[PDB]
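**Q** One structure follows; several queries about it will come next.
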Protein chains: 2
Amino acid sequence: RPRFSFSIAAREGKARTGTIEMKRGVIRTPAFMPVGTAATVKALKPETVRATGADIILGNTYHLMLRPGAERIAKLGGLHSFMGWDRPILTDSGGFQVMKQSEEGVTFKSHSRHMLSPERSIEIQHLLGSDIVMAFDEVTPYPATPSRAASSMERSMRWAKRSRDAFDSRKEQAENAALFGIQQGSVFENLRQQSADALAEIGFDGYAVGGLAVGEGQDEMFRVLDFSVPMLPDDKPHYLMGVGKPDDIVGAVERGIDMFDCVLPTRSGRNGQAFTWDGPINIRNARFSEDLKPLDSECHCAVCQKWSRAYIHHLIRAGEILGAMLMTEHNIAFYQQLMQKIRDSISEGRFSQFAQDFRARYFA
Amino acid sequence: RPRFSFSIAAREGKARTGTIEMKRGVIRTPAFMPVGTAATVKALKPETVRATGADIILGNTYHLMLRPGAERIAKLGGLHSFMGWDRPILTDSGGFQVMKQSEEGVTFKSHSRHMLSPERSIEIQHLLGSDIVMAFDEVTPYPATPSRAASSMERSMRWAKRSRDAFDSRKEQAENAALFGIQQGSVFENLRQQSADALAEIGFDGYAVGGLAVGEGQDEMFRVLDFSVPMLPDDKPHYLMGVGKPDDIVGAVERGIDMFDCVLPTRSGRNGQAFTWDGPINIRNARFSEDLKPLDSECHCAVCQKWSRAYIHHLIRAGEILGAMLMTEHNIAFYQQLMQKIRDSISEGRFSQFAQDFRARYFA
Ligand SMILES: NCc1c[nH]c2nc(N)[nH]c(=O)c12
Ligand SMILES: NCc1c[nH]c2nc(N)[nH]c(=O)c12
Ligand SMILES: [Zn+2]
Ligand SMILES: [Zn+2]
């Protein structure tokens, strides 16, 4: 396999399906990336993560630098070796978790004093041995005034160039990993356009839509995606960071997004929320205490093959670790089955029908 | 397979190795039973418990009756079905967790008001669908005066007869499960003898040594085992309840014990303690932060095949669920490997040498 090759196999409207080939493996798109905060996808062995269908996972630069430490992970052979996941890993840059500041970067106290900058973020991602490296950005909160959105976007573009140069100057990283740029601009079309133009001029292997799902509603997010995604190079992956709910994902794919990550299936799994084709349920609810059905009636995951709602209800009620394990495996598997249905439907030219059918049932 | 058949294949001094055959499977002895407190061996799927080598697990009557409830489990098809473990399950009777009281039984408040008695304990164990049912006893704390030890022992023997009759009166239970009696008498030889005689007169499928590992030291426990185990019928299994550490197990086998359970490998696994052939280690210790070796250098478990001390150190430090999962799997696997080495050495007539070698290295 090459360092990086994105190929689009089929299209339907703005939606695409295809593959990213990298040295450590192939990623089928549209893709969902489980989040492995501090070198673990919570409550799952890597083999279980793979068994659910994941092709790639996400690691958080900010958290890993705080514990166990980036240099330590490098000394131990890199993140893949450390955690036992040998397929691609994407690392975020830390901009989201950040949100003293200056044009040079940021200093902050560990929740010890730490520093992030375009150069240091790229370095940490190198030390981790990331396959997909993200530019270091400044993420403005919502709502943002046009002036402040413009300032953070402009700084992010200067930082995107610094990220590009840092990545390129490190031969081993440049030859073996990929670098994605991050579009900013809040909800403003003109700023989103300026940001897309700046990133395309610099040139990246992929383009993330940053700064969404930070407090604007789905309607607004979709409105911004409507104009923002077409601004990005068509022939590279489009990554919507930190999204999201199943319906968010479907609508974002309809608008040209190829990659997703979110803590929702894992975090809310531990909390008792299980995804089903008829919408989410909270397994802690008393109505499930004697329900012998699986979490979802169609799901092919090992959890739905083997255990009842009643059992998982008890485990979560009781605070048992196995409850977190089973909920998380099911939810991640559900997400991967959603992505597979999306990929197949686009391939077969029936994605619009799938989206309609999905919504009708999920929100019944 | 029969309802119950214990066969002794080989002996060395007081030590024995053999098999218990039951309808749901064969149990190799000496046996270690992982404890599954409230219908789960903490942090492990049942398939993982089996993969470590366990032939049987223990469930706690007291806890299960409180949550999710015995009647509820019965309605859902029994404990095996509920938790997904299809091999034998032994249930304790509740006497240990108990320790208003009367000759009829005990009432207590949930940590709702609940009741236990010989009849109710046997009933709960039936509702759970237990394969090995334990008589309901009264467990005196250590130290005990001779008078109080005698009173609790005598009550326990009356309760053993009530347990026997309750079990026998329930045809489905009598035909498909086994019933073990529990010897009491604290540290007193005469009381232990009276208790053994009473239990043998009633007749049970197996005999537990109760009331030890409740505050007396290993020396005292071993002294009591020295005279107590030979009092029990030789041709039935001997079960030392709530023991214990690897060295406890080895010494108890040397004294004629066939079955063990304890929370130690699971509970202390979650706390950071890993068993090794060179003694226990606490993985949280800073000395392990960059140690690339497996938990134990010889252990054949999947954890030792795949992850380093450094990684598990980080997980436990961070409070990650995967840390509990990996520690627990390793510790249970270690215990099963200990039992296998014990069984093989007795079979081969070299158990005394094994015990000496084990101690020399474990305590080096
Ligand atoms: N939802 C927005 C988001 C999530 N993670 C992120 N990481 C970075 N660097 N930038 C961003 O805008 C975001
Ligand atoms: N270590 C003693 C012990 C553990 N569990 C027990 N359960 C019962 N019923 N009786 C006992 O004596 C014990
Ligand atoms: Zn499922
Ligand atoms: Zn091991």
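Numbers in chain A track Swiss-Prot; the residues on display, in order, are 11-109, 116-127, 131-383.
Determined via X-ray crystallography, 1.2 Å.
Even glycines carry a Cβ here, placed using N, Cα and C.
According to Swiss-Prot:
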ACT_SITE  A:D102  active site, proton acceptor
MUTAGEN   A:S103 to A  Strongly reduces activity
MUTAGEN   A:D156 to A  Abolishes catalytic activity
MUTAGEN   A:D280 to N  Abolishes catalytic activity
ACT_SITE  A:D280  active site, nucleophile
BINDING   A:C318, A:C320, A:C323, A:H349  Zn(2+) binding site
**Q** Among the recorded positions A:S103, A:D280, A:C323, A:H349, report those whose Cα falls within 10 Å of that of A:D156 (mutagenesis position); none is a fine answer.
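**A** The recorded positions passing the 10 Å Cα test are A:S103.
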**Q** Around the Zn(2+) site formed by A:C318, A:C320, A:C323, A:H349, which additional residues qualify by having Cβ within 8 Å of the site's Cβ center?
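**A** Apart from the listed residues, the neighbours are A:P313, A:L314, A:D315, A:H319, A:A321, A:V322, A:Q324, A:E348, A:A352, A:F353.
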**Q** Between the residue listed as 'active site, proton acceptor' and A:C323 (Zn(2+) binding site), what is the CA-CA distance rounded to a whole number of Å?
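**A** The residue listed as 'active site, proton acceptor' to A:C323 (Zn(2+) binding site), Cα-Cα distance: 32 Å.
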**Q** Find, for the listed recorded positions A:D102, A:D156, A:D280, the residue with the lowest Cβ contact count at a 10 Å cut-off, counting only other Cβ atoms.
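**A** It is A:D280 that, of the recorded positions A:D102, A:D156, A:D280, has the fewest other Cβ atoms within 10 Å.
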**Q** Hey, does DSSP put A:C318 (Zn(2+) binding site) in a helix, a strand, or just coil?
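**A** DSSP assigns A:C318 (Zn(2+) binding site) to coil.
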**Q** Under DSSP, is A:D280 (mutagenesis position) helix, strand or coil?
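**A** SS state of A:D280 (mutagenesis position) = strand.
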**Q** Consider only the recorded positions A:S103, A:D280, A:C318, A:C323: which of them have a Cβ under 6 Å from an atom of ligand 3? Write none if no residue does.
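**A** The ones that qualify, in sequence order, are A:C318, A:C323.
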**Q** What is the Cβ neighbour count of A:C318 (Zn(2+) binding site) at a 10 Å cut-off, with all protein chains included?
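**A** If we count other Cβ atoms within 10 Å of A:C318 (Zn(2+) binding site), we arrive at 20.
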**Q** If 3 residues are missing between A:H127 and A:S131, how far apart are the two Cα atoms, in Å?
**A** 8
**Q** I'm trying to understand the geometry here, so how far is the Cα atom of A:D280 (mutagenesis position) from the Cα atom of A:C318 (Zn(2+) binding site), in Å to the nearest whole number?
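**A** It is 21 Å, counting Cα to Cα.
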**Q** What residues, ordered by sequence, lie under 8 A Cβ-to-Cβ from A:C323 (Zn(2+) binding site) and sit at least six positions away in the same chain?
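**A** Expected: A:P313, A:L314, A:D315, A:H349.
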**Q** Between A:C320 (Zn(2+) binding site) and A:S103 (mutagenesis position), what is the CA-CA distance rounded to a whole number of Å?
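**A** About 32 Å separate the Cα atoms of these two residues.
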**Q** Looking only at DSSP and grouping its letters into three states, which state does A:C323 (Zn(2+) binding site) belong to?
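**A** SS state of A:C323 (Zn(2+) binding site) = helix.
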**Q** Specify the count of other C-beta atoms within 10 Å of the C-beta of A:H349 (Zn(2+) binding site).
**A** 27
**Q** Filtering A:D156, A:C318, A:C320 (recorded positions) by proximity to ligand 1: which pass a Cβ cutoff of under 6 Å to any of its atoms?
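**A** Close enough to ligand 1 are A:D156.
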**Q** Sequence gap of 6 or more, Cβ distance under 8 Å: name the residues on the same chain that satisfy this around A:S103 (mutagenesis position), in order along the sequence.
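**A** In sequence order, A:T71, A:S140, A:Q144, A:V152, A:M153, A:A154, A:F155, A:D156, A:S182, A:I201 meet the Cβ cut-off.
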**Q** Cα-Cα distance in Å from A:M109 to A:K116, with 6 residues unmodelled between them?
**A** 12
